[PDB]
Amino acid sequence: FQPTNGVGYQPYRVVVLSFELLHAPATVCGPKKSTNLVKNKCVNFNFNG
Amino acid sequence: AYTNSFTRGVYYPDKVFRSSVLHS
């Protein structure tokens, strides 16, 4: 790695984020807020995605 | 030595609950 090297030979930093989708409880969530819960009425539910 | 693994070694293949069903 020299500064005069061609871009193909220049250093690149790489980060790979790996996550498995919904099959169990979760601990990494997005910024979405929450709301109270209502029963005995047809509603749109979104539990952990 | 050897022994017979009668019916042991079955484990929940998924972390999803099910009930009263025969799942393959």
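Residue numbering for chain A follows Swiss-Prot, covering 497-545 in order.
Method reported for this entry: electron microscopy, 3.4 Å.
Note: Cβ is positioned from N, Cα and C throughout, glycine not excepted.
Database features, via Swiss-Prot:
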- A:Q498 to R: In strain: Omicron/BA.1, Omicron/BA.2, Omicron/BA.2.12.1, Omicron/BA.2.75, Omicron/BA.4, Omicron/BA.5, Omicron/BQ.1.1, Omicron/XBB.1.5, Omicron/EG.5.1 (VARIANT)
- A:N501 to Y: In strain: Alpha/B.1.1.7, Beta/B.1.351, Gamma/P.1, Theta/P.3, Mu/B.1.621, 19B/501Y, Omicron/BA.1, Omicron/BA.2, Omicron/BA.2.12.1, Omicron/BA.2.75, Omicron/BA.4, Omicron/BA.5, Omicron/BQ.1.1, Omicron/XBB.1.5, Omicron/EG.5.1; May enhance affinity to human ACE2 receptor (VARIANT)
- A:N501 to T: Reduced host ACE2-binding affinity in vitro (MUTAGEN)
- A:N501 to Y: Increased binding affinity to human ACE2 (MUTAGEN)
- A:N501 to T: In strain: 19B/501T (VARIANT)
- A:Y505 to H: In strain: Omicron/BA.1, Omicron/BA.2, Omicron/BA.2.12.1, Omicron/BA.2.75, Omicron/BA.4, Omicron/BA.5, Omicron/BQ.1.1, Omicron/XBB.1.5, Omicron/EG.5.1 (VARIANT)
- A:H519 to P: Increased resistance to human covalescent sera neutralization (MUTAGEN)
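Counting only same-chain residues six or more apart in sequence, none has a Cβ lying under 8 angstroms from the Cβ of A:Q498 (variant position). Under 8 angstroms separates no C-beta among the variant positions A:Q498, A:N501, A:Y505 from a C-beta of chain B. A:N501 (variant position) is surrounded by 10 other CB atoms, counting those within 10 A of its CB over all protein chains shown. Comparing A:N501 (variant position) with A:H519 (mutagenesis position), their Cα atoms are 47 Å apart once rounded. Within its own chain, A:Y505 (variant position) has A:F497 as residues 6 or more apart in sequence whose C-beta sits under 8 angstroms from its own. When secondary structure is read from DSSP and collapsed to three states, A:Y505 (variant position) falls in the helix class. DSSP classifies A:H519 (mutagenesis position) as coil under the three-state reduction.
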